[PDB]
Amino acid sequence: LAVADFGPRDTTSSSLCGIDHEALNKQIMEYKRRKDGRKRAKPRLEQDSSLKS
Amino acid sequence: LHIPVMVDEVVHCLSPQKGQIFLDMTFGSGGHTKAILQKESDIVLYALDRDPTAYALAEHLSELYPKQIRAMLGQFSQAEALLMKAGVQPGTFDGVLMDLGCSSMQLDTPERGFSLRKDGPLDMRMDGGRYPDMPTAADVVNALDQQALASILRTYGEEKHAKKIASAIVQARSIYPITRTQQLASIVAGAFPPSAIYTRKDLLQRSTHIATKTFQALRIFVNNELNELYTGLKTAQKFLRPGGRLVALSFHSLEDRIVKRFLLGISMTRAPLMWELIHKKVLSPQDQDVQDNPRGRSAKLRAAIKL
RNA sequence: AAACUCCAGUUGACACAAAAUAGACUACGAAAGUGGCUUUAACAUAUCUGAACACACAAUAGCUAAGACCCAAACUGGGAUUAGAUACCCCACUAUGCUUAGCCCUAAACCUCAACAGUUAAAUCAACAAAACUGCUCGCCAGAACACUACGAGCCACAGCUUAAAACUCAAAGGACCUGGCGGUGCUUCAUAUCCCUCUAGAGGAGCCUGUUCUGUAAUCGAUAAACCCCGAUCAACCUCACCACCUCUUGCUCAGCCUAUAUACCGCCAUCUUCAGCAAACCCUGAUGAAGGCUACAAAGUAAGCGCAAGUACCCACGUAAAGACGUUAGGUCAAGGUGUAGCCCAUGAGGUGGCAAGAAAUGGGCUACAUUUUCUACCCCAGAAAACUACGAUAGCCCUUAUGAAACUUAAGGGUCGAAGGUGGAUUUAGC
Ligand SMILES: Nc1ncnc2c1ncn2[C@@H]1O[C@H](CSCC[C@H](N)C(=O)O)[C@@H](O)[C@H]1O
Ligand SMILES: [K+]
Ligand SMILES: [K+]
Ligand SMILES: [K+]
Ligand SMILES: [K+]
Ligand SMILES: [K+]
Ligand SMILES: [K+]
Ligand SMILES: [K+]
Ligand SMILES: [K+]
Ligand SMILES: [K+]
Ligand SMILES: [K+]
Ligand SMILES: [Mg+2]
Ligand SMILES: [Mg+2]
Ligand SMILES: [Mg+2]
Ligand SMILES: [Mg+2]
Ligand SMILES: [Mg+2]
Ligand SMILES: [Mg+2]
Ligand SMILES: [Mg+2]
Ligand SMILES: [Mg+2]
Ligand SMILES: [Mg+2]
Ligand SMILES: [Mg+2]
Ligand SMILES: [Mg+2]
Ligand SMILES: [Mg+2]
Ligand SMILES: [Mg+2]
Ligand SMILES: [Mg+2]
Ligand SMILES: [Mg+2]
Ligand SMILES: [Mg+2]
Ligand SMILES: [Mg+2]
Ligand SMILES: [Mg+2]
Ligand SMILES: [Mg+2]
Ligand SMILES: [Mg+2]
Ligand SMILES: [Mg+2]
Ligand SMILES: [Mg+2]
Ligand SMILES: [Mg+2]
Ligand SMILES: [Mg+2]
Ligand SMILES: [Mg+2]
Ligand SMILES: [Mg+2]
Ligand SMILES: [Mg+2]
Ligand SMILES: [Mg+2]
Ligand SMILES: [Mg+2]
């Protein structure tokens, strides 16, 4: 820092709001232009027929 | 009748005195504007509002004081140009009183569409036909998709169930047009069970309609109050005299955020700050006064002096 | 000079507050508790057990009365924070923590181990904790919740404590452990075109091309987070065609037919991790033969066919790039490639004909051409001459004409003319490359 040479020493507010109020305002205006659960079985209780076969 | 909210504080805060020129960016009913022309008979004042009905009141009330009050009409963004035509670009305004929200007359008159309780056309537009092409709340709900419509309620209205109240509106509009305030209230209230119509309670623990905030959301997007609030404050600063006391009144914390950070130079989402908060406190009106005027319970007054 | 100042630093004086180091000790007391110094008094019992209530005690908090008050500090006030913050953070201060005399009688009052006596051989032993038991005695318990509750009674307690049910309700509640998932989960090492920075060219802005969404239309369908979006299509003017409207045929090109439903019945072919290295038959051993687990190379229970990786082969090498890439994951995609299970239609959900749809108010993905001087035009294919800002650069767009293909072209493509627009190198964000 000491060796270094310093030389001679002397765009929309909609984004801030969080919503694109302009684009939506156009969208509604464009529309205006046209205007004018189930049960699940317990796995342990699943029935099998291996013994019956 | 609606007493001007925190009129005693706003008068003391601005201390209107002879030889001082003041601006009012929201004349509305004019209760605050008239309370300021009473303390100081030699005061000079300028008025502004977005409602032509509000601008007519000022013109009619201009008879009481011919030149002490000067009436103007237009939005916050258009205020600088309107005042620039007068030629007061520096302005040297001692104080700018930027009252916010909806006027008592605007929401007391059912025709204006601001009241869900009554039955009026679903206008919800502070503009009084000065721009007859300005979309109204009815147009916003019938045009925007669920995703877009949800954004308005979610942010402007603080709607937690944004997807739920937005889908109901989309379904309702298809069956029939949404053109009346009561129709919208029933549509929003249908989203939830019949019990939920008045389960929600106000900040004072008082039951309110479930769609109360939904109307606020559409009110803010139709009139773009938030974006117009940022420009209005910026314009005031340019037209505000050095050492001049600004006084805002944020009815809700949502708009208070813009006022809260603008005065403190904090990013809405380093150079030195240029404001002096003589009245930092952001407090509701006296509880005795809250009961008398519940509409103004949430009024947060943020005062500052330009630096 | 002067006096004032809440204030800060050095020095001195200074308490009814609290007791570094020792203390890495593990003592004392029935427990609660007890850790500055001195002194006095003083720590029951020559069987054992023996109480919610008898007798006497019992942290902290709290009550009554009188004092002390350095510091801390419920509450409260102020300052921030926040969508809200009657919280967490900062400041101030009170009850209170201290002393005295009375109360109050509660603690996760917990070594979560009742007192006394005895044993270490048996079975060591559900699990975990804290090795497993015997004798003896008192206390206590009998599904969860209701319930540290109601009523009764007793109590200096009066929003209190102790003792303490029932009705209705449920098929569990609960203890210990294991696996998985998850953690605003710890540590260490990491990613090579890679998570961040770094390097180059881009996307995000403009026009156009194209996809999708939405909207529109009488007018398909499927894909649609990574892993959809020039995707099925190496391709829609008719046909293709599955769509809409109208008309027509009925054993029908077929020993019929269905692009009808179900990709959550499937084969088939694939995406994805995979820019992975693991999967696992059959055995064997451990844990008391519990769910589970199985590695140490100076090795301690693992052995493993097979599949994958690897190897090999293709391309110009042994490099690189291709190809390959298991099991499993997402009931991932495709019933509309074809086939097909189940269900449905059979004068119609089948077959044929004619005409017609596929637009853009918009939003968005990808791409193309640009914004120019490392450029524009011509010659040349690198020793040139001109151009160079409202006649420049810039449309592959619009409009008009011609040509090509075709039966059919305001429509598709090519060419010419006319026209000369936005665009002046693009915010957050974001793609690819060793
Ligand atoms: N962007 C804007 N520009 C100008 N006026 C606006 C505005 N947004 C709101 N307003 C108006 O400002 C007023 C705020 S509410 C009424 C306050 C007024 N001081 C009274 O007399 O009560 C309303 O009249 C409203 O219509
Ligand atoms: K000490
Ligand atoms: K007893
Ligand atoms: K304990
Ligand atoms: K785990
Ligand atoms: K770009
Ligand atoms: K499949
Ligand atoms: K099929
Ligand atoms: K089928
Ligand atoms: K048919
Ligand atoms: K692009
Ligand atoms: Mg005894
Ligand atoms: Mg006892
Ligand atoms: Mg007891
Ligand atoms: Mg006690
Ligand atoms: Mg006490
Ligand atoms: Mg005190
Ligand atoms: Mg203190
Ligand atoms: Mg204890
Ligand atoms: Mg005992
Ligand atoms: Mg019980
Ligand atoms: Mg208790
Ligand atoms: Mg009790
Ligand atoms: Mg009782
Ligand atoms: Mg672009
Ligand atoms: Mg489609
Ligand atoms: Mg679909
Ligand atoms: Mg599908
Ligand atoms: Mg998907
Ligand atoms: Mg066709
Ligand atoms: Mg068919
Ligand atoms: Mg599937
Ligand atoms: Mg090789
Ligand atoms: Mg490959
Ligand atoms: Mg290989
Ligand atoms: Mg599926
Ligand atoms: Mg046809
Ligand atoms: Mg052209
Ligand atoms: Mg021809
Ligand atoms: Mg030109």
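Here chain B follows Swiss-Prot, giving residues 71-339, 370-407 in order.
The backbone N, Cα and C atoms fix where each Cβ goes, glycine too.
Annotated S-adenosyl-L-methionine binding site per Swiss-Prot: B:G100, B:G101, B:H102, B:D119, B:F146, B:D169, B:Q176, in sequence order. Applying an 8 A CB threshold to same-chain residues 6+ apart, the list for B:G100 (S-adenosyl-L-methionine binding site) reads B:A117, B:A124, B:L127, B:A128, B:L131. The DSSP secondary structure for B:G100 (S-adenosyl-L-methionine binding site) is coil.
According to Swiss-Prot, the mutagenesis experiment B:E298 to A carries this note: Decreased methylation of 12S rRNA positions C839 and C841. According to its DSSP assignment, B:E298 (mutagenesis position) is helical.
Put simply, of the binding-site residues B:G101, B:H102, B:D169, B:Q176, the one whose Cα is nearest the Cα of B:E298 (mutagenesis position) is B:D169. Between the candidate recorded positions, B:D119, B:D169, B:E298, the densest Cβ environment within 10 Å is the one around B:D119.
In the three-state DSSP scheme, B:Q176 (S-adenosyl-L-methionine binding site) is classed as helix. Taking Cβ-Cβ distances under 8 Å and a sequence gap of 6 or more within the same chain, the neighbours of B:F146 (S-adenosyl-L-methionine binding site) are B:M95, B:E298, B:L299, B:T301, B:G302, B:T305. In the shown protein chains, 25 other C-beta atoms lie within 10 A of the C-beta of B:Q176 (S-adenosyl-L-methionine binding site).
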